[PDB]
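K.L.:
There's a structure below that I have some questions on.
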Amino acid sequence: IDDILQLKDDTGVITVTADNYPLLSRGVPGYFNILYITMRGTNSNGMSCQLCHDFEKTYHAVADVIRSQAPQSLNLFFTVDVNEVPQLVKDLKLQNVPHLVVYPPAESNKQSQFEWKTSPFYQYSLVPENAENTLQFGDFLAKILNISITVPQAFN
């Protein structure tokens, strides 16, 4: 699993690719998998996803807080771009973006059946109103990961 951990970029997040998707989608025993499903470029109509762009910053801000304040937490953060990994789009039956989903680790006795495409997940609904709400997103992850964190806020 040391191979998967080394995939983290300088922000502590792992980019899903067509090549690595089959491996990553089978999980790491004991680890939560937080997956941001997004679209960074322009679509077929030359339009950009503003919500995708805005929440990606929120995503990274909260990931940074969790990495710093909860070093023991067994979690992995991932991003995937729907234009880059067609098998994931197919497997997860994606029809729109963005999505933020969290897979808990499979129970030890059910490990071999873990796959992103079939395993239960929590979803954090994304809308313009919460695109920049780091407090709320942090609270969501804190509850799932059973941690206590303090995200720096604009409002104090």
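Chain A uses Swiss-Prot numbers throughout; the residues present, in order, are 30-185.
Technique stated in the header: X-ray crystallography, 1.3 Å.
Using N, Cα and C of the backbone, Cβ positions are placed for all residues, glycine too.
In case it helps, Swiss-Prot gives these features for our protein:
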DOMAIN    35-162  domain 'Thioredoxin'
MUTAGEN   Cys78 to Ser  Alters glycosyltransferase efficiency towards a subset of target proteins; when associated with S-81
MUTAGEN   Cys81 to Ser  Alters glycosyltransferase efficiency towards a subset of target proteins; when associated with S-78
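Each of these features: where is it, how hidden is it, and who are its neighbours?
P.N.:
Counting only residues at least six positions away in the same chain, the Cβ atoms of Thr67, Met68, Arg69, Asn72, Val126, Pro127 sit under 8 Å from the Cβ of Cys78 (mutagenesis position).
In sequence order, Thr67, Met68, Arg69, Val126, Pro127 are the residues of the chain that are 6 or more apart from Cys81 (mutagenesis position) and have a CB within less than 8 Å of its CB.
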K.L.:
DSSP-wise, what's the residue breakdown of the domain 'Thioredoxin' (35-162) into helix, strand and coil?
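P.N.:
Residue counts in helix, strand and coil order: 39 helix, 27 strand, 62 coil.
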